[PDB]
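Peer 1: First the structure, which I've put down as structure tokens, then a few questions once you've had a look.
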Amino acid sequence: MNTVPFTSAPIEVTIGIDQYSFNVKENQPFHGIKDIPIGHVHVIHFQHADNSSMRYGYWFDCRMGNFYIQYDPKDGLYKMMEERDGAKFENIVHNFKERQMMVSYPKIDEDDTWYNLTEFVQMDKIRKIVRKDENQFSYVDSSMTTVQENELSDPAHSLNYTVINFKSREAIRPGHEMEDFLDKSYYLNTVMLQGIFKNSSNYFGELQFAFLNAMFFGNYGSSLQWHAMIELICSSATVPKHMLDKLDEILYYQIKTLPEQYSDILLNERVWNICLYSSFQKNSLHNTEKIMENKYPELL
Amino acid sequence: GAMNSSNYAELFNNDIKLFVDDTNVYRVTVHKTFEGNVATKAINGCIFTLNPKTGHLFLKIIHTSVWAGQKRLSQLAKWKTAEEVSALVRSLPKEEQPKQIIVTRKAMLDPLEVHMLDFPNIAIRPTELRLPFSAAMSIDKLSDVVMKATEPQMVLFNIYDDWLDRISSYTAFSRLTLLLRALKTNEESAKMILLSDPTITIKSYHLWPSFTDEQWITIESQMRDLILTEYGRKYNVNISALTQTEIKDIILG
Ligand SMILES: CCOC(=O)c1cn[nH]c1C(F)(F)F
């Protein structure tokens, strides 16, 4: 079980760790998060009490290094850092645990929620979508734009999601205009799966990572990407049975976890109505259709 | 964005543009079967592709053979329209290619945009204007070339005959839309007005009769009366009670 210590908490902040969160007061003796489950990526995240515009966080995997948080009073944020000295790090963590200054990652034994949301999400793939090669962890915030959003400005601070555009030469073979526009199977199976992602696991990873950045940071471009990746599957007549069954599980857990009060901003009425009621796959997403109809019948 | 009453003069500027109307592409007669079911029988159709500045009409005749063994024909008709418009643009020399294509029906936007991906600098626009181009098949010579076709054919016309010798494009378009609106509202009455006086003929190389400037004023008035006469018998409105400002509005409306 791994640990992300904090040097201190000089400003009042709501701290998220995956789907959990807790309030820390200004100068509260808080020194970090322990018992973090090994085997999954994690996201620590922050919303300052004095300024909710400051909404930002770090994707990391404790298997890749020893990470800590330190407040920077100049840039006015909690920064993730790597400690390269294993023995110093162990010595710091041991002291804070002895003085019980750390909150425990509050996982219920029964509860597969985080696994179900991050099944296909890999740190190596996050580090390609979020490009900062000197760090093993990835910074995301509410304002960061996507490569596709920047085409329609600063490229070093962008989310390099795979561009999906239904009215693009990539999506439409010359001479198959109607066929490829009305049935996106070509674009899904040949261009995206075989061509770009290589497999359905990389496609699901991105999709899951887009959702989590939409949910945890209110990142609008991430929400666009999540919906585009759902729509591209739902709008394809020919999808492998294993991919449809898996998509149903992925979307079920995403809809399960979504805070009820953010459903209005985080769900696109057109995509969900098309996917569940109009599309080729309208009858392929049983679990997702049932949770959507019971939790958000107004959107539909 | 959208082509409306606000930006109407744009039609007659020196930027090449085409209207595309797909109303007459897929045409059927609905009939009873021997077992008392209903069936359709397709008849020849046409794409109406018009340069509003020059009057050049690219009439692509859609032969019923296009539909053989196809499903969802009303959907296919939009994509076939978009295919044939994109083929027409590719056939034109670069200096003749349009800078904009205005579709009369919003359902043509996606099909045309997808077929024209190769032409990112050609704007595909809807219009708020309710244009009467469906009535093209009430022009006898256009109806005749469509119904005689035994194969796919493109036929080139000037829908303004020689009017641009005497009037501006703006006035020519206004005359065309009034004639087509009348033909669309009451075909029999409109044809009567156009062809009653047998001394005024249609030249072999023209679509409409050879009216003098004064005769066009009388014809234009007779068409405007017909559109109000019909808008009267439609809504049960005493038209003789209407003033000139409220008359003006209803042809536009
Ligand atoms: C580079 C596209 O992303 C992926 O292929 C992938 C595969 N597992 N996780 C990803 C993520 F997180 F980067 F989206």
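All residue numbers here begin at 1 and follow the chain in the order shown.
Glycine too: its Cβ is placed from the backbone N, Cα and C atoms.
From Swiss-Prot, for reference:
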{"type": "MUTAGEN", "residues": "B:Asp21 to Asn (Swiss-Prot position 1853)", "note": "Reduced growth at 30 degrees Celsius. Strongly reduced growth at 16 degrees Celsius"}
{"type": "MUTAGEN", "residues": "B:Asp22 to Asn (Swiss-Prot position 1854)", "note": "Reduced growth at 30 degrees Celsius. Strongly reduced growth at 16 degrees Celsius"}
{"type": "MUTAGEN", "residues": "B:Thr23 to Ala (Swiss-Prot position 1855)", "note": "Reduced growth at 30 degrees Celsius. Strongly reduced growth at 16 degrees Celsius"}
{"type": "MUTAGEN", "residues": "B:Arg105 to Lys (Swiss-Prot position 1937)", "note": "Severely impaired growth. Reduced growth at 30 degrees Celsius. Strongly reduced growth at 16 degrees Celsius"}
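Context for these features, please: burial, neighbours, distances.
Peer 2: In three-state terms derived from DSSP, B:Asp21 (mutagenesis position) belongs to an extended strand segment. Long-range neighbours of B:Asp21 (mutagenesis position) (same chain, six or more residues apart, CB within less than 8 Å of its CB): B:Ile47, B:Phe48, B:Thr49, B:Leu50, B:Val103, B:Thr104, B:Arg105, B:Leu131, B:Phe133, B:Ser134, B:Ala136.
Proximity of B:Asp22 (mutagenesis position) to non-local residues of its own chain (separation of 6 or more, Cβ distance below 8 Å) is seen for B:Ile47, B:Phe48, B:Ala77, B:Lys78, B:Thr81, B:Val103, B:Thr104, B:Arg105, B:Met108, given in sequence order.
Counting Cβ atoms from all protein chains shown, B:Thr23 (mutagenesis position) has 20 others lying within 10 Å of its own Cβ.
DSSP classifies B:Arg105 (mutagenesis position) as coil under the three-state reduction.
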Peer 1: Within 10 Å of the Cβ of B:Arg105 (mutagenesis position), how many other Cβ atoms are there?
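Peer 2: Step by step: centre on the Cβ of B:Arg105 (mutagenesis position), count other Cβ atoms within 10 Å, giving 17.
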